[PDB]
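K.L.:
Quick one: the structure is below, questions incoming.
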Amino acid sequence: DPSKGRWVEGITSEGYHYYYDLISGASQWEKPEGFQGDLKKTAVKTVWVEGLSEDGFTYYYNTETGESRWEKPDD
C-alpha cells in the first residue's frame, strides 16, 4: 500500500522536536499526517497530548475545544 512513513523523532538544543526522512533523505520540522505511531482504534491514545516546554516542563493540550493546560487532568 503506497504511502510511506519512515520518519524519526529527534531532540534539538533548547527543547525542540525535529523529524527526518530516510527514504528521500531530508530533514523536516513540521509533523506530517502519519506520525507518533498509530492513532486510535486498537491503540492507546488519550484526548490530551503531552508536550515539552522550557527546561523540561510538561504541557497538555486538548484538540476538542483547543485550550492549553499546565496541570495533569483527573478522571
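The numbering of chain A matches Swiss-Prot: 122-196, in order.
For all residues, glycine too, the Cβ spot is worked out from N, Cα and C.
Quick paste of what Swiss-Prot says about this protein:
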- 122-155: domain 'WW 1' (DOMAIN)
- 163-196: domain 'WW 2' (DOMAIN)
- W150 to A: Nearly abolishes activation of pre-mRNA splicing. Abolishes interaction with WBP11 (MUTAGEN)
- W191 to A: Nearly abolishes activation of pre-mRNA splicing. Abolishes interaction with WBP11 (MUTAGEN)
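Tell me about the surroundings of these features in the structure.
P.N.:
Under 8 Å from some Cβ of the domain 'WW 1' (122-155) lie the Cβ atoms of residues 173-177, all in the same chain and six or more residues away from its ends.
Residues 136, 138 of the same chain lie 6+ residues outside the domain 'WW 2' (163-196) yet bring a C-beta within less than 8 angstroms of a C-beta in it.
Secondary structure from DSSP puts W150 (mutagenesis position) in coil.
Counting only same-chain residues six or more apart in sequence, the Cβ atoms lying under 8 angstroms from the Cβ of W191 (mutagenesis position) belong to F178, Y180, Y181.
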